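*Asks:* Before I ask anything, here is the structure I am working with.
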Amino acid sequence: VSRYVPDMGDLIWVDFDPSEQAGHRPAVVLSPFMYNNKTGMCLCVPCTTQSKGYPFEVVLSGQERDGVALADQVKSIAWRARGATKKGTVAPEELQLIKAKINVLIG
Amino acid sequence: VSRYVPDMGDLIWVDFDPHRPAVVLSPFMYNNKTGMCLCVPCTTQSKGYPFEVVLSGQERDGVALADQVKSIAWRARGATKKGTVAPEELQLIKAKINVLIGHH
């Protein structure tokens, strides 16, 4: 067997059990495969089903579900340790716009 | 008396209980509206590793680990202010985080 090392723009299911944490919840990964693999850690943002319309939300549409990425919520978590399964991936269009909102908050 | 909402470039001392110092990243207006900040933790023991960015002043030397950025609720975690990082320092940290998060 061989673990799944989260890759950028992957949408994963990660382990949080410690506001805006909860878990087990979905996140959109940010850091590239190279990093995540070596470090065993990854940068990612939490997602949710209920969009309240706050300004850093980025919508995610697909199949028969609609959900939202909260970009300001960027967190470096240890994906290996918490344990993570891969729910799917996000459109590059969607990923771009996330990172875009992150810039707004930093740099 | 009015509280202290932490600002970008500030060095805050915040106790993670998921203390310890961190360089704040997100701006005042946001950090204040949301009661949350972005920042990266810093340590005294530093070893060789790329996403370190070294903080220098007075007697102490330290390093911010640029690659671990966290969105933390600074109010509940009761953050207070130890000092302020040099701009050259902030930018550098920022730029590292870029290479990690980037654009494309």
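We number chain A the way Swiss-Prot does; in order, the residues shown are 2-19, 23-111.
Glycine too: its Cβ is placed from the backbone N, Cα and C atoms.
Pulled these from Swiss-Prot:
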type    : residues   : note
MUTAGEN : A:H28 to A : No changes in toxicity
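What's the neighbourhood like for each of these?
*Replies:* For the recorded site, A:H28 (mutagenesis position), the DSSP three-state label reads coil.
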*Asks:* Near A:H28 (mutagenesis position), which residues of its chain come within a Cβ-Cβ distance under 8 Å, counting only those 6 or more away in sequence?
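*Replies:* Same-chain residues close to A:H28 (mutagenesis position) (Cβ under 8 Å, separated by 6 or more) are A:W14, A:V15, A:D16, A:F17, A:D18.
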